[PDB]
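Asker: Dumping the structure here so I can ask a few things about it.
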Amino acid sequence: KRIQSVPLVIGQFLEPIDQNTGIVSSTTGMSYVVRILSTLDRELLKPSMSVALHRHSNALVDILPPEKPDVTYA
Amino acid sequence: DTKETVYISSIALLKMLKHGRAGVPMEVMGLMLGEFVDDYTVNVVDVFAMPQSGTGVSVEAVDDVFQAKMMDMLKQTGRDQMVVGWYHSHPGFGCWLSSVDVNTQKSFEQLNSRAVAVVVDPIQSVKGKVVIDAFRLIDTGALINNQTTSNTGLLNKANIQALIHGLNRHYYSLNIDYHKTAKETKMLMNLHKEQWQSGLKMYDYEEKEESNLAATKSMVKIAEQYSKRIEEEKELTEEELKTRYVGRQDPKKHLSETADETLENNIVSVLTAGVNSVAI
């Protein structure tokens, strides 16, 4: 749970290859293979979601998720 | 020429890091004090810093006297002894030596034939896996002329030019240890002693109930899907009773991990109260 703390680095999931390994094309520019950790969902990742990585390893850590009409029939 | 422990005094180390880290990104260099022994325990006592022009990749000692004006200023207290070696720092790059390091190290050894270099890498040196290492150069002259005794212990499998170059000219790489005594470990751990107030502070409740009838809400949804997850489970194979259900949030554990927890932190909240009651 320690490394899951700061200072992380962002990325962008692309696709899996195994029960415990996926890939990323981060914002830094390049593409890296990387292993997800357990204690973590899987159901919520396959698209180009948003993610968070561990800097030096370039590992993976945890997930992160996120006009006004005013009228009425009277 | 093996089995050479290198004990270090804990007063020495943390000074090596602090000045070894405060100068980051630009690297940094100081000295070691200690004393050789017959062959094995080349201990260390205390360190200090020569002034210097530090870069991210290079540095020298500017002044050639602040190390000499200070030993002569130390023996008035005599809190240490003579010199035994010198360290330096590679801030994010790994632990090894370079062609500059040897040229200066090659002076110390011929000056005194057991002196030692030390290398440190504070950036990747996390609260766990420190990576410090030390080195004694060889005589490649003695090599082309062409040692273990019943124990060797530890070798590295990384730091490439400490792993394929780390022998042919670098050094008879050599382990380290720590002289953590009782007289100091007592004064060492005196941080984490919380306080004599720090075991009867019945903190506010306005999160407690907001956790209690919040937690049970988080129990059911994993329970009643574990209620689903026992439907028959004898389906199409013994492995099909296992591998059709990946470990994506295995439910029964997940409730037990909180079952015990909410029990374990509430039982203290109730007990602590009745004890605090008899403060009066």
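Chain B is numbered as in Swiss-Prot; the shown residues are, in order, 22-167, 172-305.
Method on record in the header is electron microscopy, 4.2 Å.
Even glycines carry a Cβ here, placed using N, Cα and C.
I grabbed these lines from Swiss-Prot:
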- B:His109, B:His111, B:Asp122: Zn(2+) binding site (BINDING)
- B:27-162: domain 'MPN' (DOMAIN)
- B:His109 to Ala: Stabilizes ubiquitin pathway substrates; when associated wirh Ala-111 (MUTAGEN)
- B:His111 to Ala: Stabilizes ubiquitin pathway substrates; when associated wirh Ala-109 (MUTAGEN)
- B:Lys208 to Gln: In strain: NRRL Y-53 (VARIANT)
- B:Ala239 to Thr: In strain: NRRL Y-53 (VARIANT)
- B:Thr262 to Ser: In strain: NRRL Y-53 (VARIANT)
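Describe the structural context of each listed feature in the structure shown, including burial, neighbouring residues and relevant distances.
Answerer: Neighbour density for B:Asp122 (Zn(2+) binding site): within 10 A of its CB lie 18 other CB atoms from the protein chains shown.
For the domain 'MPN' (B:27-162), residue counts in helix, strand and coil come to 35 helix, 31 strand, 70 coil, using DSSP.
Taking all protein chains in view, 20 other C-beta atoms sit within 10 angstroms of the C-beta of B:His109 (mutagenesis position).
Within 10 Å of the C-beta of B:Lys208 (variant position) there are 7 other C-beta atoms, taking all protein chains into account.
B:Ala239 (variant position) counts 12 other C-beta atoms within 10 Å of its own C-beta, drawing on all protein chains shown.
Within its own chain, B:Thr262 (variant position) has no residue 6 or more apart in sequence whose C-beta sits under 8 angstroms from its own.
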Asker: So how many other Cβ atoms are close to B:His111 (mutagenesis position), meaning within 10 Å of its Cβ?
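Answerer: So the Cβ neighbour count for B:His111 (mutagenesis position) comes to 20.
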Asker: Report, in whole Å, the straight Cα-to-Cα distance of B:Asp122 (Zn(2+) binding site) from B:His109 (mutagenesis position).
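Answerer: Distance (Cα to Cα, whole Å): 9 Å.
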Asker: In angstrom units, rounded to an integer, how far apart are the Cα atoms of B:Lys208 (variant position) and B:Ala239 (variant position)?
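Answerer: Cα of B:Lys208 (variant position) to Cα of B:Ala239 (variant position) measures 48 Å after rounding.
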